[PDB]
Amino acid sequence: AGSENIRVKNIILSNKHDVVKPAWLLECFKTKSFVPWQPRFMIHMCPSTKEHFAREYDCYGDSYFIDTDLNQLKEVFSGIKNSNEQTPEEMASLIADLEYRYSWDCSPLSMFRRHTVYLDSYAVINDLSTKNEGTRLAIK
Amino acid sequence: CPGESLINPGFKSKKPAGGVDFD
Amino acid sequence: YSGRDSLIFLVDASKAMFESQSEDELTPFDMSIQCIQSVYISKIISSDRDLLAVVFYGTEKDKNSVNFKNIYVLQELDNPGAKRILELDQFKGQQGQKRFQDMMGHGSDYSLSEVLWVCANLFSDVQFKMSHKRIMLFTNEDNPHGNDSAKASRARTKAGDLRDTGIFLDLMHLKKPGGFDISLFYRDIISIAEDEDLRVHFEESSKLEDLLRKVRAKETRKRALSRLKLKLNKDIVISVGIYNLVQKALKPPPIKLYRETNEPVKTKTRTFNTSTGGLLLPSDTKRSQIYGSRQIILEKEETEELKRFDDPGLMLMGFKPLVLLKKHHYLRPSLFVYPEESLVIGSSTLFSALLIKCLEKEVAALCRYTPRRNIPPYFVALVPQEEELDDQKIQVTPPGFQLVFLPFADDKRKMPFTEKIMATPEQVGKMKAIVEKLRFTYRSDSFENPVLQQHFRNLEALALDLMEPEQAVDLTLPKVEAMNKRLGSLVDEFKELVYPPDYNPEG
Amino acid sequence: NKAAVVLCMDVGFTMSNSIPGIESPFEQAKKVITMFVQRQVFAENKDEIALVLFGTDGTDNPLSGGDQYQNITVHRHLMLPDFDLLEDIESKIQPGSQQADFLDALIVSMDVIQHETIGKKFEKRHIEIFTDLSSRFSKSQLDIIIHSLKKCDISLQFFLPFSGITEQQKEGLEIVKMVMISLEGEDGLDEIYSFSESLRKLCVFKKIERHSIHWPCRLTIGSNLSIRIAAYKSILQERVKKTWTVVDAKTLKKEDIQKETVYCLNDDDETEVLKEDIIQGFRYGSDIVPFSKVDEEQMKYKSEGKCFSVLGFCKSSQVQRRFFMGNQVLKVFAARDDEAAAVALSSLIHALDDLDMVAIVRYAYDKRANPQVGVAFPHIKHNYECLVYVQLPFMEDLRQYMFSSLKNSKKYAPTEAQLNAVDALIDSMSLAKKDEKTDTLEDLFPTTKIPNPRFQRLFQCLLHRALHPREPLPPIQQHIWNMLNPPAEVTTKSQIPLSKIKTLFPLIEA
DNA sequence: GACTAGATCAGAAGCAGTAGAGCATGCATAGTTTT
DNA sequence: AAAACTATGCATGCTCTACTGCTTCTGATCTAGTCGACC
C-alpha cells in the first residue's frame, strides 16, 4: 500500500502482518526475480520479521554484512529524524577526535580547527563596544 | 414551505444539536 | 408524497468561475464541488434511494443524448455511491482544476436553452416515479446572454416549459467581482422570486451554508405501522391508523463478504438428525418443556395456538381520569392513533368528537390492544393530544390520541425496604441554589447518538479513503469545567453541611 | 425463601355426605389442595409439601404408643412437589368411615415437621388443618401444644366449610378461636378461612417473579460532588423464564438434533466458503465497503463505563411523557447503610420537587453498554422517597410526520347532538367513582393488579397436557375472560348511549 | 388488417418493525479447603 | 473455629435470525385509436 490511508494505519495497529512499499513489486518485475525485502521498502514489520531483520540489519537501514554505496548511505542519512543534544565545544572535540583517529587532516578544509584565531578588530583589546567593522579584516 | 430542507424535500430542516447551553 | 427526489447539479465552466479574488479564498468551482460532495454524502446517509446527476456547461467537449455542443453530462441520474464522490474528488483543488480543464475544457460559448433541454431529457430517461424534480444552477454570471436577445427569449421559453412540466429551478449564485444582480435576467428563469431576493448580492448565496451542513441521520417517510379497527361495541367500529413518532435508530445490519473478491455470500441454516444425517423438515419435530420432573410435549401449531386470545384491533373498555395514570408506570414507547377514512367512512367525525370531549372532560380511553394475530392482549390508554403550533405556524404537536401501554402485575418489581432520612431546610436551600445555577432549556433534538455518528464517520472514511476519520463531538458528556466555574463555593458549603468531616465518598 | 407446608386433612364420613344443592366439603378440600399443589409446581420456589390425613383405617405414624395417635397416616413426607403428588391426590386419597380428633392430627403434623426439618434451612413452617369439626375434641394437652408451637415458631391456619350449624360445630369453632387467640391473639381471627374464600384466591397461577440486581454507582454534579446511589429496575416487560426445546418426533430427545450453518457464493457452481474466510461489511449507498470486526473494535466509540452524571436541570414541563424511550424504569435510592448519602439524595429530591424541576442525566450500565440520555425526577411518598429514571430520545430517533387538523376541517365538523351523545357515552362508561365523603377517586378497573393472561394460558395448557397426555388443548378459562373484561355495571349502563351514538353517526364500511 | 398506447388488476420483492433465541460479563451466594 | 479461593445459578445487555404488514415495481390483459392501401 503506497499511501498511508486509514486501512494502512489499521493494519499497522495490528502487529499480525507487514506492509511493503509498492516499489518492491517494481523491483521484482524489472528483475523478474524474487528480491527479498529490505528496510528501505518496508513501512512496518511483524515482530518475527523484526527479529529476522535485527540479526542482519542495524536499527537503521545500514546493514552489517554487505558493503554500502553512496545511494544506500543517502537513504540511511534520510531515515532517522534528528539529533541536537550536543554543544559547540562537544561537537568540535568529537570532530577533532575523528579527524585525528582516521587521518583526514589532509583534506583542504577543517585544517584550522585545532587553532583558535584572534584578530585586532577592536580599538582596545578585550573591548566588545569598539567594533571596527567595515574593513578587509572582517572578510579575512 | 418555510424552513424546508434543501437536501430532502418534504422534511423540515432540523436545527443542529446544541447540547447544554446554561442560562 | 410518493416517489423519489431527483436532483441535477448544473455547474458553469466559464473562465470567471476559475479566478480567486483573494489569495486565501475558494474559487467558485471549488465551492460548487464541495457543495456537490456534501450533498452526495448527506444523501448516502439519509436517503440512499434518491437520484442525483452532475452536468457541466460552458465546456469544449460534449457528451449527451442529443449530441449538443458545449454540454458535458458527467454523471447521469443514478443512486449515490462512493465511486461518484471519488470521481468528483479530482477537481477539488488547483491541480484538480488543471485536470478538469485538460479532461473537458473551459471558456467556450453555450446556450441555456440547450442546457435545460438536456436536463429535461435526463429527467425523462428515469423509469422510476419521481416525487420531486429539481435543478440547481451554480453560476456567477448574472447576464449570460447580453449580446444576443434571441438566446434570452429561447431560454425564457424553455424555462417556462420546464416549470409547466413540474421542474423546480433554483439559482445558487456564487461570488462575483462586480456583484450578482438577479434582476437582470434570472428573474424569469427562477421558479420562485422572493421579495427579499431582489437586491444585488455581494457574497455567495445563503443556500451554500445549508448545503455544506452535513446531515447524518436517516429520514424515513410517513408510514402506518398498522391499520386497525377501534370497536366501541360489537356494532360501532371505526378505522384508525397507528404510527410511531419515536423509534430507536439502529446501525445498518452487517453483511457477510467473501475475502478473496469482496463478493456477498448467502447463508442457510438446516437441521439434520445425528444418526441418519439427513435433513429434517420443520414438520418432523416437536416442542418440549420440563416441569415437576416430567417432560411435556406439544406440537408447533398448538404452541402458537397458546397465544391466541382475540382478533387484531382495539377494544374499548371505559374511560379513566387522567390523574389515575402514572408517569413511573412506563412500560414501552408510546404510539400515535389517527383517523383513517379509507377503510371506514365517517370515522373522522366520531374520532373528532371523542377527542374534543375527552379534552374537555380530562379523560383517557382505556382499551385492549392486539396488534397482530397470535399476540396476547395488552392494556392501553389513549390520552387526547391537541394540536400545538410554533410561532412560524409549523405544527409541532399533531392532533390525535397517544397510546400508552399499561403494565400488568407481573411487570412490576419489589424494592428493598429503606428507612427514610429527611433533610433539614438549610440543606434543601443550598441544593436549591446549586440546582438553580445549572438550569438550562431542554429540547428533544439537543443531543446526538455518539455511537451512530462515529459509525457513519468511520464508514465514510473507509469508503472515500480519507487520511483519518473525523471525530464527533459528544454532547452527552458533562461540561465539568463550566459547572465547576459556575457553582463556585456552593459545592464546598453543601459538602460541609451534609457530609461528616471523615466520610470519603469515593472509598 | 424456603418453606415447608404440612397439609393435614381428614377423610371422615362426616364430610362424605352434605346437602345435595352444594358440593360436598370433601370435594372442596380436594380442589383447594389440587390448586395449591398446581401453583407450587408451576412456581419453582423450592418450597416443600408434606401431606397427612387423619380419619383413615390405616395407621402409619412415627409415634404410636397406645390407643392415642391412632387412625392417622403420614401419606407423603416432605419433598418437592411433583406430578406424582397430583396423581396421588387424584386417586389415592379416598374417603373413610372412622373419626378422629384434630388435636392428635396437629400433634403428628408437628412431630413430622420436627423430625424432617433438620438438615435443611426451612425458615418458615405452616400447617393447614382441613376439618369440619364434627368429631369431639380431646382438650387435655393444650398447654404443651401451645408451648411447643411458640418454641418452634410454627404457623397454623384453618380451613372450614363455613365462614345454621350444629352445637358441636360451634364448640369446635370456639376451641379453634381459643387456640388462634393463644397463638397470636386478635389478628388470628383473620387466619381462619372458608372453602369458598380459599377457592376464590387459589384460582390463578402464581405470577412470574424475578429479583432485581442492585446496581451501585455515584450520581455526580460537576467534578467534586458525588452521592453514592443504588439503582433497581421497577417496571419491565416480563418474559417466561423457560423456553421451548426442539425435540425429535420419535425418540423425544434433544440430543438427536442440532443446527448447522452453510455459506455459499453467488455462483451457479454453488461454491462452499468456510467461516474463517467470511469478513464483515456494510453498504454505503450503491456499493459495499469491507469493515472487519477487529478494525471496528479499534475504531469503535469507547467510553468510560458506569456513568450516572447530571448534565443539567430543566423544568418539568419541558420533558413530556410521549418522548420517553427504552424498555425499563429505574428507581434510584441512596446506598444501603449510608446516612450521609441518604441526606444528600433527600436534599436533591426535595429541592427538585419544590422548584418543579427534573435532572437531565447521562446513563451507562457498563463499558459494553451504549450511553444514554435520560430524565431523573423526584418521587416522594409518605414512607419512602427516591429518584425515578427513564430514558429520553436522541435526535435520530425523532420522526417528523405532518397530520391534518381536525378542529378546522369543514368536512368532519361534529354537530351539537353528536357531541352530546359522545358526552353521554363518556359519562356512562366511567371507570372511576368519586366518593364525596373523602372526595377521593376509586378505580373500578385497576389494570395493574391483573396477572398477565399469557402465563395463565401457558400453565393451564402445560398442566392439561401433563395430566391428559392424549387430548386436545382446552379453551380459555371463563375467569380469565372475566378479569380481562370490565365490571358488568359499566356494560349495563352504556347500552342506551351506544345505541344513540350508532343512530347519530353514519359509518359505512368500504 | 395490423399494430401501438393507455388504463387497470394481481402477484411478488423490498423494507420496516417486533419477537424469540443465543452469547458474553459480572456477581451473589454458598461450599470447600487451609491454617 | 475463622478466613480465602472457587463453583454454579441467575440477572443483564447486546447481537443475530424468522414472521407479519405496507409500499412499489413488473407482467399480463383488455379497450380504444391510428395508419396503409384498396375500392
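All residue numbers given for chain B refer to Swiss-Prot; the residues shown span 180-202 in order.
Determined by electron microscopy, 3.1 Å, according to the entry header.
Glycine is no exception: its Cβ is also placed from the backbone N, Cα and C atoms.
Listed features, source Swiss-Prot:
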- B:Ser184 to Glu: Abolished interaction with XRCC5/Ku80 and XRCC6/Ku70 (MUTAGEN)
- B:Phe201 to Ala: Abolishes the association with the non-homologous end joining complex and localization to double-strand break sites. Abolished interaction with XRCC6/Ku70 (MUTAGEN)
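Rounded to a whole value, the Cα-Cα separation of B:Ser184 (mutagenesis position) and B:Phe201 (mutagenesis position) is 29 Å. Cβ neighbours within 10 Å of B:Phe201 (mutagenesis position), excluding its own Cβ and spanning all shown chains: 13. B:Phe201 (mutagenesis position) carries a strand DSSP state (E or B). Around B:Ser184 (mutagenesis position), taking its Cβ as the centre, 16 other Cβ atoms fall within 10 Å, counting all chains. Secondary structure from DSSP puts B:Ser184 (mutagenesis position) in coil.
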